[PDB]
Each structure stands twice: as C-alpha cells, then as structure tokens.
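Asks: This is the structure I want to talk about, given as structure tokens.
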Amino acid sequence: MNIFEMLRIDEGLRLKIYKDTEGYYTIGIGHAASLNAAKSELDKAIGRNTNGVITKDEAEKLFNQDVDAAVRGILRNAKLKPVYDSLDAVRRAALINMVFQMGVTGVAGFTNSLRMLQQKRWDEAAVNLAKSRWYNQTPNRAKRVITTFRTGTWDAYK
Ligand SMILES: [Cl-]
Ligand SMILES: [Cl-]
C-alpha cells in the first residue's frame, strides 16, 4: 500500500462532475472545486473542453497532481515539515491524506496532535485527533486515518 491507494479508497472515483454533500463540485479522485466555474477549473486542469466528463487516465493524472500539491504544501509549511520528516512512511501517508482532504492550514492547526506525532506518542496523538470537528464531520475516514497514525500500519485499509 501507498498514499495513492490509500486516498483512492478514501476519495473514491467519479468520472463525471458531481456535487457533494457540502455543495462543492467534485470529480475524479477527490478533485474538488457555480458549475460553470467548476468546469472552467476542470478544463484548465485537464487541458481540454471536458464538458464535465473525463477518462480514468485523466482522473489519475489529476489525482497525481493533487497528491503532489499536498506533499509540497507540507514541505513548504514550517509546522508540518518537521513532523513529516520525523515520521515513518506509513504515518507520512496519513499526514498527506489529511492535507489532501482539508488543506495545509487545516492540518497545521492540529498543534497537540502534531507535537505528539513528532514525539512518537501515537496514542496521545490519536486521542487528540479524534477530539476535532474534522473527525466529527467525516468520522469513518478520520477513524481510518487515526488508526494509521496510531499503529503505523495499513490495517485500517485492508
Ligand atoms: Cl490537535
Ligand atoms: Cl477543531
């Protein structure tokens, strides 16, 4: 398992623009954004007039771009970079997963959890991570991500 397979599980795959529960237009593997504005962003991202329908290959390329953006966001952030560097490969994926979902600023706001992860106090980190609005909003996913941070294994995704 790697970050790509993990996020694919958490984000699913859609080949036609869809409006999620919070009102955002989304497509591909968690590529989120009016509809005209959404299609404009998508067309620029894909490189053609898609009219809202794309191929699996295009979804994967977009996904690859979005994952790269999350990784670079972590590395360019003073609070997240040190934590990421200190983590093993599996826990690093959980951090990328969080950034992919909520953005760099959002994850950087998890002060207690970040400090605990840096100190390898996995259970303390898990306790703090669950005490969040993020967790309460998308709990099934948060539980998988937290279990990953806690154990350093892919158990929650198998
Ligand atoms: Cl926190
Ligand atoms: Cl919060």
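Using Swiss-Prot numbers, chain A covers 1-33, 38-162, in order.
Using the three backbone atoms N, Cα and C, a Cβ is placed for every residue, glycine included.
Annotations per Swiss-Prot:
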MUTAGEN   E11 to Q  Complete loss of activity
ACT_SITE  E11  active site, proton donor/acceptor
MUTAGEN   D20 to A, N, S or T  Complete loss of enzymatic activity
ACT_SITE  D20  active site, proton donor/acceptor
MUTAGEN   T26 to H  Facilitates transglycosylation more effectively than hydrolysis; covalently bound substrate
MUTAGEN   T26 to E  Complete loss of activity at neutral pH; covalently bound substrate
MUTAGEN   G30 to A  Almost complete loss of enzymatic activity
MUTAGEN   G30 to F  Almost complete loss of enzymatic activity. The enzyme is destabilized by 1.5 kcal/mol
MUTAGEN   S117 to V  50-fold decrease in enzymatic activity
MUTAGEN   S117 to F  10-fold decrease in enzymatic activity
MUTAGEN   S117 to I  500-fold decrease in enzymatic activity
MUTAGEN   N132 to I  5-fold decrease in enzymatic activity
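Mind mapping these onto the model and telling me what they sit next to?
Replies: In the three-state DSSP scheme, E11 (mutagenesis position) falls into the helix class.
The 10 Å shell around the Cβ of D20 (mutagenesis position) contains 12 further Cβ atoms across the protein chains shown.
Long-range Cβ contacts of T26 (mutagenesis position) within its own chain (separation 6+, distance under 8 Å): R14, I17, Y18, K19, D20, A32, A33.
Under DSSP, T26 (mutagenesis position) is assigned to a strand (E or B) in the three-state scheme.
Taking the Cβ of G30 (mutagenesis position) as reference, residues of its chain lying under 8 Å away and at least six apart in sequence are, in sequence order, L7, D10, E11, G12, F67, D70, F104, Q105.
Cβ contacts within 10 Å of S117 (mutagenesis position), excluding its own Cβ and spanning all protein chains shown: 25. Annotation note: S117 (mutagenesis position) sits in a helical segment as assigned by DSSP.
Taking Cβ-Cβ distances under 8 Å and a sequence separation of 6 or more, the neighbours of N132 (mutagenesis position) in its chain are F114, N116, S117, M120.
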Asks: Among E11, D20, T26, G30, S117, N132, the mutagenesis positions in the record, which have a C-beta under 6 A from ligand 1?
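Replies: What lies within reach of ligand 1, judged by Cβ under 6 Å, is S117, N132.
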